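Only one structure is covered here, and it is reproduced in the block below.
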Amino acid sequence: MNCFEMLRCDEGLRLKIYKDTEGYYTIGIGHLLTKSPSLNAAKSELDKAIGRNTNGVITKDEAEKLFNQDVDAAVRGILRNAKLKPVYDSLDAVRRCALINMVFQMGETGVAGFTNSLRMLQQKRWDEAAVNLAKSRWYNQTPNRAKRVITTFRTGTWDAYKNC
């Protein structure tokens, strides 16, 4: 398992615009398009991303490249970040994905506000970090996924993704 697989597991794949967990427009492997209520807004955004008139539908291939970019943006974001870079650096291979996952799903900023957890993660007080993370809006809005991520942080294994 890699961070890519893990993500692919959590977000899945769709080749047609769709709505996400918070009703937003996305496509492919969870690539967000717009928070606007407009679907024209979404196709437009997507067309721009893709380099063509998609009419709302794309190819496996295009989705994958967006994914790659998307992943890249997360890590880049973790790295430019004064608050997560340190955390990241101290993570082992597996937990490192967990953090990436978190950042992919909500953004650097959002993730950067996990102040105490971040600390604890840095210190390697897993069980503690875990508890703390559960008490978040994040955890409230997406329980199933949170558990997985958090569990990863907790164990540092890919047991929660066993069935992916």
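Numbers run from 1 along the shown chain.
Header entry for method reads X-ray crystallography, 2.2 Å.
The backbone N, Cα and C atoms fix where each Cβ goes, and this holds for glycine too.
Feature annotation from Swiss-Prot assigns active site, proton donor/acceptor to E11 (among others); the stated evidence is experimental evidence. Here the Cβ of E11 (mutagenesis position) has 20 other Cβ atoms within 10 Å, regardless of which shown protein chain they belong to.
Feature annotation from Swiss-Prot assigns active site, proton donor/acceptor to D20 (among others). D20 (mutagenesis position) carries neither a helix nor a strand DSSP state and counts as coil.
Swiss-Prot lists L32, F104, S117, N132 with the feature substrate binding site. DSSP assigns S117 (mutagenesis position) to a helix in the three-state reduction. Within 10 Å of the C-beta of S117 (mutagenesis position) there are 24 other C-beta atoms, taking all protein chains into account.
In the three-state DSSP assignment, the secondary structure recorded for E11 (mutagenesis position) is helix. Swiss-Prot lists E11 to Q among its mutagenesis entries, and the accompanying note reads: Complete loss of activity.
Here Swiss-Prot notes a mutagenesis experiment, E11 to A, F, H, M or N, with the remark: Complete loss of enzymatic activity.
In Swiss-Prot, a mutagenesis experiment is listed as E11 to N, annotated with the note Loss of 84% of enzymatic activity.
Here Swiss-Prot describes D20 to A, N, S or T as a published mutagenesis experiment; the accompanying note says: Complete loss of enzymatic activity.
Sequence-distant neighbours of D20 (mutagenesis position) (same chain, 6+ residues apart, CB-CB distance under 8 A): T26, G30, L32. Per Swiss-Prot, mutagenesis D20 to C is noted as: Nearly no effet on specific enzymatic activity.
A mutagenesis experiment is reported in Swiss-Prot for this position, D20 to E or Q, and the note states: Loss of 99% of enzymatic activity.
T26 to E appears in Swiss-Prot as a published mutagenesis result, with the remark: Complete loss of activity at neutral pH; covalently bound substrate. Around the Cβ of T26 (mutagenesis position), 19 further Cβ atoms fall within 10 Å across all displayed protein chains.
Among the mutagenesis entries in Swiss-Prot is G30 to A, noted as: Almost complete loss of enzymatic activity. When other Cβ atoms within 10 Å of the Cβ of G30 (mutagenesis position) are tallied across all protein chains shown, the result is 22. The secondary structure of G30 (mutagenesis position), as reduced to three states from DSSP, is coil rather than helix or strand.
According to Swiss-Prot, the mutagenesis experiment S117 to F carries this note: 10-fold decrease in enzymatic activity.
One entry in Swiss-Prot concerns the mutagenesis experiment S117 to V. Its note says: 50-fold decrease in enzymatic activity.
A mutagenesis experiment is reported in Swiss-Prot for this position, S117 to I, and the note states: 500-fold decrease in enzymatic activity.
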Whole-number Å value for how far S117 (mutagenesis position) lies from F104 (substrate binding site) (Cα to Cα):
18
Let me check the 10 A CB neighbour count of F104 (substrate binding site). How many other CB atoms are there?
27
About how far apart, in whole Å, are the alpha carbons (Cα) of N132 (substrate binding site) and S117 (mutagenesis position)?
6
In angstrom units, rounded to an integer, how far apart are the Cα atoms of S117 (mutagenesis position) and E11 (mutagenesis position)?
24
